[PDB]
Amino acid sequence: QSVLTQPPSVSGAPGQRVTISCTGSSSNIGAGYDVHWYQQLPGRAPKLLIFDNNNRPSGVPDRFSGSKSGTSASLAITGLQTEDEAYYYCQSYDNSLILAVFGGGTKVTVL
Amino acid sequence: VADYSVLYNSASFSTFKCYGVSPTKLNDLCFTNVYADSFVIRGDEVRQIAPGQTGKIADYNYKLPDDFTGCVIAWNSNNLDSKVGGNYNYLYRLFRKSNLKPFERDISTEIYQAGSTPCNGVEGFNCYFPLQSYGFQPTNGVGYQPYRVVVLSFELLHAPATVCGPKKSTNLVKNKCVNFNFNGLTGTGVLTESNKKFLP
Amino acid sequence: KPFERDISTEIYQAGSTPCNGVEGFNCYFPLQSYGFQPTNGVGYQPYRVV
Amino acid sequence: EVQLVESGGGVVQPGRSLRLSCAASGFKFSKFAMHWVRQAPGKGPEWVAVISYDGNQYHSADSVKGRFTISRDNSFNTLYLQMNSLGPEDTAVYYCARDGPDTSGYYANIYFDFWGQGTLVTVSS
């Protein structure tokens, strides 16, 4: 089960911006722990996309950005194209249940 | 200007021991310079941070003089310093040939020479790497979870004082014989409005 | 004050939070206890004063 | 390049035990602790267990405790995961992941930077 609550699907069209809002409880994100995002293209294993708050790793276009505030986090896709149709998951850590927790995932759809 | 009352009333620290001064009377005296140092140790070695104690920590890492004055503050920090799979980023000295002098450090990692046969640049037999590594896990016992320690030291001697407690004030009155204490100036009198023009 | 005695052993109050009949935090028993042993140093052996 | 290949999946009847492993290459295997992560078909990923960089310390998820055991061979660059008495809800795709090198603030934050490919494991009759 997904501890972190995430919207089921976000639509869009090429050119504009879309945002994914991953929200957490007091123990997971409200305790000060960071937030991580991966990308799972269809038929492939998930790949790291945004590690730590923003701070993108090597080999990724700068179109992807994200931030965290309060008890929730948000990822933003700038200048969306048609090749971004995949799944995106938000990940963090929990200090009460004592295990890494994942989000429900979002299927970004480009019209 | 310091303010220790908020720290003492935080009610989150599990150890607040002050040697040679009471915490309540810490807001009404001035010092010259205050030394603050900090580190992280196990939950069972916390009792070794005190004047006149023995053990690995007090013998090889941190030593307090017998005429120490100051306060020792510690609090459990299992949520911030321990991770699943073990945390091995905290070290502590375990082999040495003599005890530390009070308020001394050493970060040399020369190979220890145990036994009789000498050695150099190798850790094969009877030659041990001095620094060990704390193994911190969130499921450890209460006596093994890491603790955060902060020690303060004072002198109360010589020099012009530079750090003071938060001396406060009150409201003003007029046309009444009162006991004014404007800064260091004192005395009794009847304060009233004046048209004199002081220089800036 | 000079030539005065006190024998009440009510619990001591330290810090800001009050307490009563408990010794948990910042509330300590006032009276201590001397520890006298025949092998102690000269600075710790008991003395009789009149 | 950091690449991971895993194998040991198959179709099994309930109650039997399996054993799968992944072999790493391209990096010093001894340094990094490693995680096991499974993902049910069509759902979000879930965490399974973790083993330290020398095998002395380990940790497992509460759900799979008492049934899943992980071992490590530092010489042969392989790590092992043992499952006993498979249940009907153990069908998923299992990845073996690598711990994150640098996590910046705090010491409790963990993340996975390199993933394998997965082996389909299903239980039926």
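Using Swiss-Prot numbers, chain B covers 362-561, in order.
Heads up, header says this was done by electron microscopy, 3.3 Å.
Cβ from N, Cα, C; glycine included.
Swiss-Prot has this to say about the protein:
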- B:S373 to P: In strain: Omicron/BA.1, Omicron/BA.2, Omicron/BA.2.12.1, Omicron/BA.2.75, Omicron/BA.4, Omicron/BA.5, Omicron/BQ.1.1, Omicron/XBB.1.5, Omicron/EG.5.1 (VARIANT)
- B:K417 to N: In strain: Beta/B.1.351, Omicron/BA.1, Omicron/BA.2, Omicron/BA.2.12.1, Omicron/BA.2.75, Omicron/BA.4, Omicron/BA.5, Omicron/BQ.1.1, Omicron/XBB.1.5, Omicron/EG.5.1; May enhance affinity to human ACE2 receptor (VARIANT)
- B:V445 to P: In strain: Omicron/XBB.1.5, Omicron/EG.5.1 (VARIANT)
- B:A475 to V: Increased resistance to neutralizing antibodies (MUTAGEN)
- B:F490 to L: Increased resistance to neutralizing antibodies and human covalescent sera neutralization (MUTAGEN)
- B:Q493 to R: In strain: Omicron/BA.1, Omicron/BA.2, Omicron/BA.2.12.1 (VARIANT)
- B:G496 to S: In strain: Omicron/BA.1 (VARIANT)
- B:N501 to Y: In strain: Alpha/B.1.1.7, Beta/B.1.351, Gamma/P.1, Theta/P.3, Mu/B.1.621, 19B/501Y, Omicron/BA.1, Omicron/BA.2, Omicron/BA.2.12.1, Omicron/BA.2.75, Omicron/BA.4, Omicron/BA.5, Omicron/BQ.1.1, Omicron/XBB.1.5, Omicron/EG.5.1; May enhance affinity to human ACE2 receptor (VARIANT)
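Location within the structure of each feature annotated in Swiss-Prot.
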residue : record               : DSSP class
B:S373  : variant position     : coil
B:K417  : variant position     : helix
B:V445  : variant position     : coil
B:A475  : mutagenesis position : coil
B:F490  : mutagenesis position : coil
B:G496  : variant position     : coil
B:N501  : variant position     : coil
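Among the recorded positions listed here, namely B:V445, B:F490, B:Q493, B:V445 has its C-alpha nearest to that of B:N501 (variant position).
Put simply, of the recorded positions B:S373, B:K417, B:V445, B:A475, the one whose Cα is nearest the Cα of B:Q493 (variant position) is B:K417. Note: the CA-CA distance between B:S373 (variant position) and B:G496 (variant position) rounds to 25 Å. Counting every protein chain shown, the Cβ of B:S373 (variant position) has 8 other Cβ atoms within 10 Å. With respect to their backbone Cα atoms, B:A475 (mutagenesis position) and B:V445 (variant position) stand 35 Å from each other.
By the criterion of other Cβ atoms within 10 Å of the residue's own Cβ, the least surrounded of the variant positions B:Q493, B:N501 is B:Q493. Cβ contacts within 10 Å of B:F490 (mutagenesis position), excluding its own Cβ and spanning all protein chains shown: 13.
In sequence order, the recorded positions from B:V445, B:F490, B:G496 that place a Cβ under 8 angstroms from a chain D Cβ are B:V445, B:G496. Over all protein chains present, the Cβ of B:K417 (variant position) has 15 other Cβ atoms lying within 10 Å. By a Cβ separation below 8 angstroms, chain A lies close to these of the recorded positions B:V445, B:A475, B:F490, B:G496, B:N501: B:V445.
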